[PDB]
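Colleague: My questions will all concern the structure given below.
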Amino acid sequence: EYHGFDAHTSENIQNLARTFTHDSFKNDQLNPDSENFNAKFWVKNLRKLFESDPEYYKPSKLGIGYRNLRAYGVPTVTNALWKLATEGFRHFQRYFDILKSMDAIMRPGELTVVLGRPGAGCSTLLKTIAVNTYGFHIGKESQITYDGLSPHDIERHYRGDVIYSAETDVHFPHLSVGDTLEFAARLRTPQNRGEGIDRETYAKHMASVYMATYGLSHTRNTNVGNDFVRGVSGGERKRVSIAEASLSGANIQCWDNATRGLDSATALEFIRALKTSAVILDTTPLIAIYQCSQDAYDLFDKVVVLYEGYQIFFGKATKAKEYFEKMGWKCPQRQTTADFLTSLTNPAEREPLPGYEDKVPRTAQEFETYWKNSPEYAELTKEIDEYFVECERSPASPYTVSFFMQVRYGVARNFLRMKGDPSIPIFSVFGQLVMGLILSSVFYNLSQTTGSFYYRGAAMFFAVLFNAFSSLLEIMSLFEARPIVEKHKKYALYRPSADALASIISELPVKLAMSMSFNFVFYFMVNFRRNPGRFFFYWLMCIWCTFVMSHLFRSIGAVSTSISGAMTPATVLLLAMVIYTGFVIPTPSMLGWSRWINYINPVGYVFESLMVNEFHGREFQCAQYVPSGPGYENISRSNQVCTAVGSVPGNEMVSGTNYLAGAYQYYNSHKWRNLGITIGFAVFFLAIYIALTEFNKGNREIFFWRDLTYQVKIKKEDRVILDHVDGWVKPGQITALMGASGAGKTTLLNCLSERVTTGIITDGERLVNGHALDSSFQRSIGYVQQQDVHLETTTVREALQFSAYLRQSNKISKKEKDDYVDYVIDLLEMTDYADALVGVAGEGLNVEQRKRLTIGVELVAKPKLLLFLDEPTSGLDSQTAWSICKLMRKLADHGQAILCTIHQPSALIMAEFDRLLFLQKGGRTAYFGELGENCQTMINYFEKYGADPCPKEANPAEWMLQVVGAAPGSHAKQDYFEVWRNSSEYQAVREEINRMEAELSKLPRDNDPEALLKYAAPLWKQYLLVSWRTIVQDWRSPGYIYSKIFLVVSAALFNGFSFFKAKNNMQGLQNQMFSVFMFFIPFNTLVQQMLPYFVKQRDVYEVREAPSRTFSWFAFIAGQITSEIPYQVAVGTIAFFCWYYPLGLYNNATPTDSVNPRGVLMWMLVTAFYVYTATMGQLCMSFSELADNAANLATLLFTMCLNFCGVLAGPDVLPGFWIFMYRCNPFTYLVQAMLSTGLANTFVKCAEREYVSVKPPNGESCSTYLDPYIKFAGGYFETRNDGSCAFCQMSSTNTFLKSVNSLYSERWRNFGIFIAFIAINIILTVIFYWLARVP
Ligand SMILES: CCCCC/C=C/C/C=C/C/C=C/C/C=C/CCCC(=O)OC[C@H](COP(=O)(O)O[C@H]1[C@H](O)[C@H](O)[C@H](OP(=O)(O)O)[C@@H](OP(=O)(O)O)[C@@H]1O)OC(=O)CCCCCCCCCCCCCCCCC
């Protein structure tokens, strides 16, 4: 533990200094070897001395003195657009005072405490001290000085000399404490002239010395961790943050609620660490707290008390109590001074002294008037004026090290973090390699004949994609490291630009590894050009493409806030770049309005360069000559011709350059220019990213138990947790249940309520009115959890109504349920905000209101036996806890039985209970009986059995814990379990229990046949209510439906209008097929957006709803599945209307007069695809825990399905191994149905550049020579008035459709199969959620 710089800390510092000076070897009070030397002076002087002092001014102590300070300040998505319009009008074109006049002076080396109720303005005061005025303004008359400086100077020049970090202790979870402190140590070491001392050794010595000072020595080489990741103790992370802040040379530190959610034994340690920092390093700490112990308060020096923004006192912490006693108020006995000061601002509390009632302030104005009139204010004003006079009488870059070394240290820390967790790099590299292998398997050993042309094209396009999107995952790191960077920017350690540059540099090894592992496999598995120079140029182009894409992704991520928030707008841009690469829409077929996009497309140039590199100067053997078949067996090669874009009549080989110049319109003069253009793009995007990251940042039954014994199996060893604990509860009596940390009071509470999934009961017996527990027990009790888990959308009344409907008995009419909900709302004093959205804890209902809501939710179910409460008064201030205790007292008065577990209470709250049950270590009962008034009964019981008397001003809870021996540093005279066993009152307890069992057993039972039911409401009602609740929650989500609609509409519109009124030439059909292929890309983004709103529902259900037996698991999963169907259907209809019609696919149905069937079928297919997207996302999220893993798995499976969907390679070309994956795939049937419906039964008109020239035999006509082939296979011909024939190979679209294995007569069948797949998905979900999460 930590006891604040004791002898052992001094000797540790002595040893460290001895080792350091011995290492450096290779007056009397500074030499470690000599005696008469103490570590205090060494630590104080190490920062200043032992380092060359820059000529500039860098203060070593800041005391702040301010006078006349004052600060003032100023939905359903259907209404979201109107709200946005109103906000825009507000942007286009009264004052509320939060802090009133106040005076204060704070010298260096004094720890100051700010006291006040929540919302009193302490946080605003601390923000004003730390110059964090953003969000409000300060009056012009206020005089603020920092040892003679000004707020502007501190904000501009000496930033980092005053800091502010309130609750969120942000650290890299996977970085060791030693490394985390060494980072700041090295980044704060000045350079000047380092001769004599090695900088690295000095930084290590500073890190070790400050670790020893704050008692973190044992924590070295241990993960700092986070609330999720395991690591150092929660009480040591705060000390690590203090050590880091003080190590970066922060003079004035301000903390608020830093000790929130921490027990007294650790809040004391935190306060002690602050005190040592103040007294050794001479810093100025300010701390704002609500729950303070007397011992912790004894360490403070100056206290400032706030009352509704009015400063009522400021001075020595010891004199505040005397001053407010002179005021005329009375402090109740056994009340801590901090609690008294806080309660002095509560109208319910603060009972005046006798005789002082007539003259005593009652409102903040009177308090401030007296404070101003008091002589203490005069003395304070005199001191402040003297300080101002003294200050008046008496570095361009706030950072210390130069930019290059900031970048170097950022790179080093990035490498340390990567080595600490080799998950993202290794997984990314191996996933890339495996996906590359699988993809290349489709294009294995492309042939050298012209028949491979198309495939080669595809083989390049996808390559450009894989190198393009290889580094997409890297942006995730930016979101993990964003908070820390901001914090480190505030401390004035390194600019965010340095961090961005270091992040770019540190990922180069991973980019190199991925590029090698993917290209060296893909380029050679697919038989591209074998010339070494060609491969090297391909690798160079791919490397620069991935650089450009990585920088673009980083630039996008620099302004976003989440993966989904970045993906919603980024998907449209990425699709725009992908479609216009030059393969989906070759340049000759690009529309006029989109030709300009290709100019500014950084990926089109890469594709052009790669294709020019491959095809240029290459001769391909012909694979098919247009005149051929049984009719033509012996025809001179002169009359034939190859079926390629650049084919020349009578030539056996087609030239690659002609094909490129004719089909894609690329030339070899652009091979090298495009490399320069891509380098320019990379540099531009790097500059944009750096600029962005630099700038854009900112009850008749009685329940009892007898001889309960409970043991748990751990490490194959049986240890008893509860050893024969007996007790009872009664209506109208509150039974507090307390114990040490290891006493397992929570274990007893959970065991009594049957909420434990582990262990068995050995000897006990639980009885209700003398009868054994039946199956109706679990529904006849209420359980109020410590943590309040509620949906962020449903209002208070909606949540209460939902619980009432789904939990009360079915025979009760709806009107009675609503009446009882109103009664509960009235009884809890909740009427003020009965229609206020719960929302996140930050914005919405505060802690007290949330706790009241939870108690109401558990109450509306109408428990008949008991109401367990788990730590109701933990994590709340001293006033909210009192309010909750009063509410519990009222509930008990109304006729309820309560059994609550209390942790670290105060005397006043403790006085409000009727019975006490104390558990020693190991679950052994010490005392069990009424504690009387002011805990007199328990004190008398313990004293009369050989215990020291309780001090008059001691808190009974702490004294009890100490006498039992659980308190640290306390010795027990003898164990009290045994003395309690034979105490003359344990006999009374036994007699009472036996009498209750013998008498209450004769009371007639209330046999209700509906009670003995596992769930109160029938299954269909639960399913309907859960589905409606989820639908409403999605509707009210803050911009979740709008993101989905925008994404889908934008993608569909871009896809439709890129091929606007597409023609039906040979390349047109391929363009439309790839349009259908690219229609599916929004799948990944839709899944990513949808999953978190499933996570929220799952967490709420599992944490609270499931154990409470509100609705069955099947109801939950079925509701989640049915919730997304309506929104998906609507979005699919919108997408079809925005894609099918602009594409002009309806014209294809005009000749056959089948517009309506082919339109309805297409709409049904599109909606089915979207419903399938939702079902697949939910399935892949059913069994996994994190949303990221489910989204990644869904994307991987979707990509695998797309690879073998039949467009990239049909069944014949596909290797046999993968043939099964071409049949089990759910997208092949969808693609076939869509193509057959949209393209079948229409004519084909070949473009001018795709006609093939044929030279018929001498003395023959085009018809006479080509009719047999035309009959044998489709196509048509024209006369060119030059003796030749211009031939087109396709006359009707049915030929191409048959080539893709899509038939018009089978579309319906295909559609049906797809529906089956959706069905399967749903079924699997309803099964997997049972195997994985249901216990
Ligand atoms: C911080 C990020 C780090 C990123 C990594 C950094 C990378 C920086 C690298 C800088 C190195 C730059 C080297 C550029 C020098 C090119 C010298 C040839 C210039 C030229 O111009 O050579 C054209 C002919 C092919 O050109 P070609 O066949 O398409 O057409 C011509 C013919 O070559 C022919 O020779 C006739 O005339 P020429 O001789 O060319 O004048 C005519 O032929 P026809 O008209 O009859 O068809 C035509 O001109 O190169 C060929 O063969 C293939 C030869 C490979 C071309 C690049 C060399 C290898 C790649 C460079 C580095 C590889 C990757 C780097 C590491 C990877 C990962 C660590």
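Chain A is numbered as in Swiss-Prot, which gives 31-56, 86-133, 141-159, 165-465, 485-788, 855-1491 for the residues shown.
When the header is checked for method, it gives electron microscopy, 3.4 Å.
Even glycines carry a Cβ here, placed using N, Cα and C.
Annotations per Swiss-Prot:
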type    : residues                                       : note
MUTAGEN : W326 to A                                      : Impairs NBD ATP-binding
MUTAGEN : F551 to A                                      : Leads to selective drug-sensitivity
MUTAGEN : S561 to A                                      : Leads to selective drug-sensitivity
MUTAGEN : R644 to A                                      : Leads to reduced drug efflux but shows normal ATPase activity
MUTAGEN : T658 to A                                      : Leads to general drug-sensitivity
MUTAGEN : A660 to G                                      : Leads to general drug-sensitivity
DOMAIN  : 859-1103                                       : domain 'ABC transporter 2'
BINDING : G895, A896, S897, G898, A899, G900, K901, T902 : ATP binding site
MUTAGEN : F1360 to A                                     : Leads to reduced drug efflux but shows normal ATPase activity
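I'd like to know what surrounds each of these features in this structure.
Modeller: Neighbours of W326 (mutagenesis position), defined as other CB atoms within 10 A of its CB across all chains, total 25.
Around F551 (mutagenesis position), the same-chain residues six or more apart in sequence whose CB sits under 8 Å from its CB are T671, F673, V674, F697, listed in sequence order.
If you draw a 10 Å sphere around the CB of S561 (mutagenesis position), it holds 22 other CB atoms from the protein chains shown. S561 (mutagenesis position) falls outside any helix or strand according to DSSP and counts as coil.
Secondary structure from DSSP puts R644 (mutagenesis position) in a helix.
In sequence order, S1199, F1202, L1203, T1241, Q1245 constitute the residues six or more apart from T658 (mutagenesis position) in its chain with CB-CB distances below 8 Å.
For the recorded site, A660 (mutagenesis position), the DSSP three-state label reads helix.
In the three-state DSSP assignment, the secondary structure recorded for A896 (ATP binding site) is coil. Every protein chain considered, the tally of other Cβ atoms within 10 Å of the Cβ of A896 (ATP binding site) stands at 17.
For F1360 (mutagenesis position), the same-chain residues lying six or more positions away in sequence with a CB closer than 8 A to its CB are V532, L1370, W1374, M1377, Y1378, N1381, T1384.
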Colleague: Quick one: of the recorded positions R644, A660, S897, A899, which has its CA closest to the CA of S561 (mutagenesis position)?
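Modeller: Among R644, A660, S897, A899, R644.
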Colleague: Please check the binding-site residues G895, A896, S897, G900 against ligand 1 and give me the ones with CB under 6 A, sequence order.
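Modeller: Among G895, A896, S897, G900, near ligand 1: none.
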Colleague: Using DSSP with the three-state reduction, classify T902 (ATP binding site) as helix, strand or coil.
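Modeller: Its secondary structure by DSSP: helix.
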Colleague: Of all the mutagenesis positions given, namely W326, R644, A660, which is spatially nearest to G895 (ATP binding site) at the Cα level?
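Modeller: Looking at Cα distances from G895 (ATP binding site), the smallest one goes to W326.
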Colleague: Using Cβ atoms only, which residues of the same chain lie under 8 Å from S897 (ATP binding site) while being at least 6 residues apart in sequence?
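Modeller: The answer is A1122.
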Colleague: Given that 5 residues are missing from the model between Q159 and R165, what is the Cα-Cα distance between those two, in Å?
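Modeller: Per the coordinates, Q159 lies 15 Å from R165, Cα to Cα.
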Colleague: In this structure, which of the binding-site residues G895, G898, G900 has the fewest other Cβ atoms within 10 Å of its Cβ?
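Modeller: Taking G895, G898, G900 as the binding-site residues, the minimal 10 Å Cβ count falls on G898.
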Colleague: Pop the Cα-Cα gap between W326 (mutagenesis position) and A896 (ATP binding site) into the table, whole Å please.
Modeller: 29
Colleague: Using the Cβ centroid of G895, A896, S897, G898, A899, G900, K901, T902 as the reference point for the ATP site, which residues of the same chain not in that list have Cβ within 8 Å?
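Modeller: Residues close to the ATP site, other than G895, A896, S897, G898, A899, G900, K901, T902: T903, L1075, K1077, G1079.
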Colleague: Restricting to the same chain and to sequence separations of six or more, state which residues have a Cβ under 8 Å from that of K901 (ATP binding site).
Modeller: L893, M894, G895, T1057, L1075
Colleague: Taking the Cβ of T902 (ATP binding site) as reference, which residues of that chain separated by at least 6 in sequence fall under 8 Å from it?
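Modeller: Long-range Cβ contacts: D1026, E1027, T1057.
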Colleague: Can you tell me how far the Cα of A899 (ATP binding site) sits from the Cα of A660 (mutagenesis position), in Å?
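Modeller: With distance taken Cα to Cα, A660 (mutagenesis position) is 54 Å from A899 (ATP binding site).
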Colleague: I'd like to confirm something. Which of the mutagenesis positions, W326, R644, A660, has a Cα closest to the Cα of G898 (ATP binding site)?
Modeller: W326
